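Everything below concerns the one structure shown next.
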Amino acid sequence: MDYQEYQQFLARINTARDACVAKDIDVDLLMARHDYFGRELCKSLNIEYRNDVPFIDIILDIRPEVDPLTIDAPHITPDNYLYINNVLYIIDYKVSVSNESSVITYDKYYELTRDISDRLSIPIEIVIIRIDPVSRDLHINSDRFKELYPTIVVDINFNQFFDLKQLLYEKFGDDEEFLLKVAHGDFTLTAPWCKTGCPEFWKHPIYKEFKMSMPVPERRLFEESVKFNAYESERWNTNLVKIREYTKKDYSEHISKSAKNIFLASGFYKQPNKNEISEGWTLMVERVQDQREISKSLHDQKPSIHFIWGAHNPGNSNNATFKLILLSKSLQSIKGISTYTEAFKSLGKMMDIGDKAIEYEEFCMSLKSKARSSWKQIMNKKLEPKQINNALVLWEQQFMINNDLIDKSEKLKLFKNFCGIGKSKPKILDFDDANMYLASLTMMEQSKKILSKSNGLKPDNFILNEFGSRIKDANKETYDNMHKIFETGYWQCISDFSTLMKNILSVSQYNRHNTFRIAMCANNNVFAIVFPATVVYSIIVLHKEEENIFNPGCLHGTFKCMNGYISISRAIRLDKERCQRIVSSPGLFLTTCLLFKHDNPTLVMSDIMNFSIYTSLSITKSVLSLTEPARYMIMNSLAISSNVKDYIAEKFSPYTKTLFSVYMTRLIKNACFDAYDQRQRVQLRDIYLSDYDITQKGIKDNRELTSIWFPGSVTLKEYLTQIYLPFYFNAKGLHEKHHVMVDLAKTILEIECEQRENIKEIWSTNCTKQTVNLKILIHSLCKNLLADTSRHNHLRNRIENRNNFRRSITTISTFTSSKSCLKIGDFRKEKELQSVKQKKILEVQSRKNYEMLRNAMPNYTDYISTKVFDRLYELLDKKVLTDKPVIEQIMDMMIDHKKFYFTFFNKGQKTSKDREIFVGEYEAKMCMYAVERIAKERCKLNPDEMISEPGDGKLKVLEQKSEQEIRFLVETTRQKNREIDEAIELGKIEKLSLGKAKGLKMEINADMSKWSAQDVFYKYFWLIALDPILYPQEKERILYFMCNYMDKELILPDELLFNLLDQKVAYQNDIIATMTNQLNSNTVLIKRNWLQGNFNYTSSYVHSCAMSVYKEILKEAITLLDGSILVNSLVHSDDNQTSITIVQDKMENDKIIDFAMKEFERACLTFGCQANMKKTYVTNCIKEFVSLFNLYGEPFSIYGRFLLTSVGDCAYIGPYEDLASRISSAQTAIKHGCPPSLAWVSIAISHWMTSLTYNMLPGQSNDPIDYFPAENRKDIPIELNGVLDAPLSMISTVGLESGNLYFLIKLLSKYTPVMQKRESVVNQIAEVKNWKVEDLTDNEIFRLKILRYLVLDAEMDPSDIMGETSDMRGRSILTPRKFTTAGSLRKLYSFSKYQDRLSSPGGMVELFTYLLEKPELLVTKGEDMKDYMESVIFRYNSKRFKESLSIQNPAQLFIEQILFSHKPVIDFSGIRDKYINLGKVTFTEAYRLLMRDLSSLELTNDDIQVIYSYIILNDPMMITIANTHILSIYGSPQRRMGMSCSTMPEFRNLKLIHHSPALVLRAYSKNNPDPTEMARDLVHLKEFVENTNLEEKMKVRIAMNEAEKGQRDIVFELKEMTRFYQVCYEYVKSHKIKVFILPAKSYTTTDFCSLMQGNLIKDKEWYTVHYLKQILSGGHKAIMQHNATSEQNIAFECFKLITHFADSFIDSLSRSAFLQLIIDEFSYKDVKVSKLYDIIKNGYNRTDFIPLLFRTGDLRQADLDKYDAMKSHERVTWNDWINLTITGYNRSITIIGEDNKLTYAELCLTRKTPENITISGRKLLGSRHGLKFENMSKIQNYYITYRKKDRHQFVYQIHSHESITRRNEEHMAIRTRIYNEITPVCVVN
Amino acid sequence: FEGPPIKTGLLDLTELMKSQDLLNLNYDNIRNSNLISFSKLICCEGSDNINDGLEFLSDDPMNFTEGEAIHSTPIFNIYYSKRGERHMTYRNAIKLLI
RNA sequence: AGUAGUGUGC
RNA sequence: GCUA
RNA sequence: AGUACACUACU
RNA sequence: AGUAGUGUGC
RNA sequence: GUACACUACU
Ligand SMILES: [Mg+2]
Ligand SMILES: [Zn+2]
């Protein structure tokens, strides 16, 4: 914003001392923002930027022969005008955020121009162009003005104004007068939410306890503060001010004592060192030995990996039948007599087919042909085992257990003692034993010995062959490392284990109780017997030489057989969801290895693979106990101040059952010591400042730190990666409900039993445990409530309208969800029915209790679990709730509901300790919704609270804080040490430098101990009662709710108490039977502990108050030392990040660190919080907020978790949707600073896992490359199971449309004419008419016919204007149809009403016709209870919702999508219906029938013009992405020295609809706007519906299904109405938070696209990407763009570069000849520079190029006069010793007088308005002014004044006499500000 | 810029436009620059001194940088630009390079 | 045998 | 759990 | 009374 | 389960 | 709007 003028506003802000002049600065800032937008918009329109031209000038410019004696136009002035086509366009610019100003100025201009409209016989269009400054959105009022300008190219940034607004506000924050100045209106409240209070509250026993806890005057203050009505009193703050001035004495004395503690502190804080880590380790090993059963024997180990492995034998056939024969003949031939060897010979004999291979393959192929013929399963035909030689073969690789071939003793021994069918402390291995660790080390060395050898295979697989070009040109080293992984035996081992476990899961689905099955892999030696969730298996390895087997502690015994050896592992039993993670393990292995190895030559790949083969295949708790405490141990050992001794001695509990657990425990132990030793090896990168932004910040990339998990050196970002990445190795849901439910119940009841006995008092003064300092709490709440509700006056309006208090309950998406909720009632019959049915199922299953829990327990509170929407349906149907405004119903349930119940269940997270989760009843949800939204919208106002920041923008808030702290530290050390460092310029200077001011930067990364359990809930009473935006009756009801909420009961779950009454032994100290009185009741009264996450915002607000008190203590403590301080404190729910920056001189830094940490502990304890000193660490550099780092201003995040979720679960719908969600896993990684090559590795692994699920890997039976004209899967579209080929920046930006988009861009780059190739995408799509189609490749013809007939419609046309976009198009084609049953659904109330409606006599058609006559509630919510109830009933007709209600696991979905791959599951008729005008069909014959049909269709130029018009020319984002890919120019490579965070701007800059989409569709279901005008929005929607003919296509579809059916169908009509209103809903769509980590900051849109292309091309560096031409369009989302942009931008860049090159590098004496020789003779960006000079001369901003227009002879007076108006400065004269002449632009004063008395003063202006007079008086009286006007005069009318300001300061501006009196009255308010008159002097003519 | 050559004594200023190591605005990054990067510019056809050929360059002082330490506990340096002495021109940087 | 556990479960 |  | 199916590979 | 998001499918 | 997945704080 013209940096000189930026600096003059900035120096105008720093000099501000008055609260009266910052109002002038705010007005100047807003008008500077306004005319900046005016200049930029008139620039992008190529219209002349006029200012302050009245109507008379417009009339004489349009009609230059009439005089103003004819007419008096009104004296209102537009921003600009424009006259074209005999139409006047009155234009007015707005930089508002809402349209509220625009509608009133539209009414004003339109009303005052209708008189002059029909007098001059010209129409007067009123145009208003409003831009939103937070998200740049144009809203042009005139739909005729947009016909003049189809493309509008504004790309400007209003953040250089937001910075000044926020820094000016935080400078003058605590002042109240200036807050009254920047008030919008007045402090206004709404109507009351309830008409009466709750007198039962004052007699409540919790209130009696609360009141008798406090002393008497605080009782009286609370008593009168609940009853304070802010609307009745004169000022609203007269309660808060009263209680603040009461408690100010105790508050100030506490802050001063805590500030005087700076001198009592010694510099001995809790440092880490090797001694304290060793002592913590000793206390840890004693605690662990007393808790666990420590074992010393090596054969008590558990399997580290549940798999043994041997290499492949090339000398044998890899045929399935031959491997079956080899396995049987090698099991029969076991030499020796072991324990189980006879059972092994018997199982080798049971699978002996002898040599009848042909009969076996014939029988099994006949069975598989019978199975694959149906879509369902084959029913009512039993399978008979066929007698094949010596095997009762039941199916392929399924053999009966023959009782004639095994002995009953051996069969019993095998199934009892080996398989475990039918078969007091936890036993772990000694991790501190020497022999145990030595055996662990030999296990790791032996595995490294076997698995590091080469395979002897080709490294060709899916990942390498299909993505190695992308991975390789992103980084050659990533390609080499991935190749080296694929060559070794690690990759073959984990590939064989994934393939073998996939076969085990595919095999054990249809296994029977008397059959065993055989699973094979691609290795012809490794087999697996699946014995009769809980898959039981045993791995069998045939190996030639003994001791040549990979044995990770799983082998049962190696045996001698014929032709070598045979090894059999022990029997492993795993869950389906653990085998699920085993299948996806090559992705985890490859990701982990390439991520650890990345850009580090000091590491050995075999070490990384040796560690990662065990971490990627660990599915037990033994590594979960190590990966999460490793963060706290290594970071607390690394930090400046920590209690790592306390964390090890109290919290680190290693659970080492395996040898890799012991190895990794020794790695953690060594890394703690090494992490202490190396904290001095953290250095800072040299910071480049610019006075505007920080480039090249952060931490230096030196490899001096020692690596953790494997030997080598490492750098700090990679070191933090090695610390924080292994926690994401843990699986989720490894917990068993039977143990974590008792663990959660135990920890809750132990805390409550502690608090019932030991925690008696509530308030304290000396920071005791779980007590609150009362006076400090009250005063801090008064201060923060005053500040927060004095910022914004309409806060109650914001609470009501952002949270829908005045609207119905059926419109709030947390009251209508499908999450679980509790309900209390007499539910006995249903539980008895489900109990007897589940026992009947159990006894029927075993042929081939709730009542014992109820009768034993007298005080049983009965309950049942229900979804939320069903409970809302029930409460609306039983008339408990109404469709009244919701907040009145909430205020009534705050009285009508007394007993609160809560049950709990496990989270099932990857943490070693699982976390509790509380399910409460629906009324509790209502009440806590009210309380929590009231707290939320005040936490939105406070800048220190960070839940209110929407997701992941906290990573940018961290960067803003760190940058302002670096700038503070630099400026403060340069200011304080200024004179010393000037006196520097040798024994005399050192001791001079020892006395200077030294800096200190301190960062507290704090967590809080038991944030919700050990929290004083009584402070929230003072939060509610002091709140001035509430009424007394509302406060009374909310407090009565919280009094009842402290009497809440905790229902223990029924399964928990099933497993406690079947316990059969009295537990030793049963806290559960203690708290429940020997299990006679399931409820426990919980009082203090407020569950979890029920009060996030309230607790966050009180925590922010605590940090404000801490901030004030530190400010007073440092101002005791005469030094500067800046304290920032980001406050989430309990995660805290306090950053303290101090520049002082007096004491050492250690004393300050000790003081600051002592005072942090104390300030947390004064508010009932407690800092988790075990997990709170202090650093210099590293910030760590909620899993977000900030290293030294450079943002940092572990992108490895987003990479490692690229094999995660999905919906398992089809091969496309799975791939879609897995690519979304990689895009988020790219957002968090992932390098491009690892992003392509993640995308490759995503395609690999997706093709693994559907047997589409290259060679497998659903592989589509042999069915389509394509040479690889990159040449098959994504919808037809091809792989994603697009640039990585394109994938990150648009996402999954980038396949189609990049294919169309390649066709443009291949077939456009040569003269149109370096042009825009619109100018090239216009050249599709010159394409010939006979030379298109068969691949290209195929992929266009995909886009023409299966993506678009057949009735579309190349001359349409408003077709659909990619967003209004479902993308799937080949989705498998699964035949499933719905579920049970007996527990639901609305489902029973649904089943009563199906059996109703002709009742369902009333539901359908009510849905159809009111169609808008098929895409949105209903406004009343009737619409909601009919929508809830109708949502059971969809199957997918009903299968969503019944719970399912992704493992069974995975196995079903594997096994149902050769079934006919593709309904091909639904695909055939797509184009031109049987049963189900497999994948391969779907491919065949589709390619058969597409050969019959035709493709012409008109069809390709349809394809380009409907994929690209609709959407402005697709236009600008295609233009970025075509027109890009890459630049200079450089490293990523300083990274920064930047949000993604929206590429659709222009909006048409200004109401919410639900409101527009509700107003389109009628023809009535129901609200402001809406005449434009409905006609835009009607133009869209008519011009793409959605209504006629829908009528054609319902008519043709009427002709096909014959009877009047309604369900198909509602599917058509649903699709219709979906397309309309995505058309209107009136954003997101996508912050990226980019090498520089992107302010505009084109800068964001430059940084996205420049970042995502190489791993090692980033490029500077500028563009050939304008890469943007003119909005209009579903509308064609056939107009390109004029190339004015190219002219601007050209002559800016030429002038600055010519005066920077060329000699000065010859620069004009250089300019002439450039202009006449060169060209910039393929355009002749003489033409760009003609563009500049013919433009309307020649004033930008005044030095260029001189020295060439094209410059005249109109340019200088135009230019002068823009940058206006001040001109003084006459410093003779009596008349001054202060001239400005149309502004001049003349002042006549002596030293004493002034005679008269003449101002001269262009217009005479009382705004402009004071503006001109302010600006003209701010320069060099002789004197200080030192006299007075009695005064009656404008005069010049002055106020006094302390230490020789005054302000000089013209006031009215009336305004002199008014401002003297207002500054004569009874206050603290010492009063200064504006004593007025000489008259102003 | 795609423009015919611009010979000035012994330099092609078109090659100066197309240069990438010599268009920096720092005095130190041109003074400490390479001869390979300067050999792009040379096109003489018969001069007799480098000082007579380098007359077609700037004589204005460049905006170089000067980094100072910050004297903090996480110690670092803060670099910034700054107009140099009358001698810190562009011709002097090219002559020192040569 | 395996999984889980200083709560007996599968 | 589903089918005759 | 039944309760139906994947890999089959350069190894 | 509450929260704060982001992305996929209808 | 519904369903699913992921991260984060509880
Ligand atoms: Mg933290
Ligand atoms: Zn020469």
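Count begins at 1; order follows the chain as displayed.
Per the header of the entry, the method used was electron microscopy, 3.0 Å.
Cβ coordinates are placed from backbone N, Cα and C, and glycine is handled just like the others.
What Swiss-Prot says about this protein:
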type: BINDING; residues: A:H34, A:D79, A:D92, A:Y93; note: Mn(2+) 1 binding site
type: BINDING; residues: A:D52, A:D79; note: Mn(2+) 2 binding site
type: BINDING; residues: A:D1135; note: Mg(2+) binding site
type: DOMAIN; residues: A:989-1177; note: domain 'RdRp catalytic'
type: MUTAGEN; residues: A:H34 to A; note: Complete loss of nuclease activity
type: MUTAGEN; residues: A:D52 to A; note: Complete loss of nuclease activity
type: MUTAGEN; residues: A:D79 to A; note: Complete loss of nuclease activity
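Projection of Swiss-Prot feature records onto the structure.
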| residue | record | DSSP class |
| --- | --- | --- |
| A:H34 | mutagenesis position | helix |
| A:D52 | mutagenesis position | coil |
| A:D79 | mutagenesis position | coil |
| A:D92 | Mn(2+) 1 binding site | strand |
| A:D1135 | Mg(2+) binding site | coil |
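The Cβ of A:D79 (mutagenesis position) lies under 8 Å from the Cβ of A:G38, A:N51, A:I91, A:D92, A:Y93, each on the same chain and at least six residues away in sequence. Of all the recorded positions listed (A:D52, A:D92, A:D1135), A:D52 has the fewest other CB atoms within 10 A of its CB.
With respect to their backbone Cα atoms, A:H34 (mutagenesis position) and A:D1135 (Mg(2+) binding site) stand 40 Å from each other. The number of other CB atoms found within 10 A of the CB of A:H34 (mutagenesis position), across every protein chain shown, is 15.
Screening the recorded positions A:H34, A:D79, A:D92, A:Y93, A:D1135 for a C-beta under 6 A from any atom of ligand 1 leaves A:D1135. Taking the mean position of the Cβ atoms of A:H34, A:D79, A:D92, A:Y93 as the Mn(2+) 1 site, the remaining same-chain residues with a Cβ inside 8 Å of that point are A:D35, A:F37, A:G38, A:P78, A:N80, A:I91, A:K94, A:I129. The CA atom of A:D52 (mutagenesis position) is located 53 Å away from the CA atom of A:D1135 (Mg(2+) binding site). Here the Cβ of A:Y93 (Mn(2+) 1 binding site) has 22 other Cβ atoms within 10 Å, regardless of which shown protein chain they belong to.
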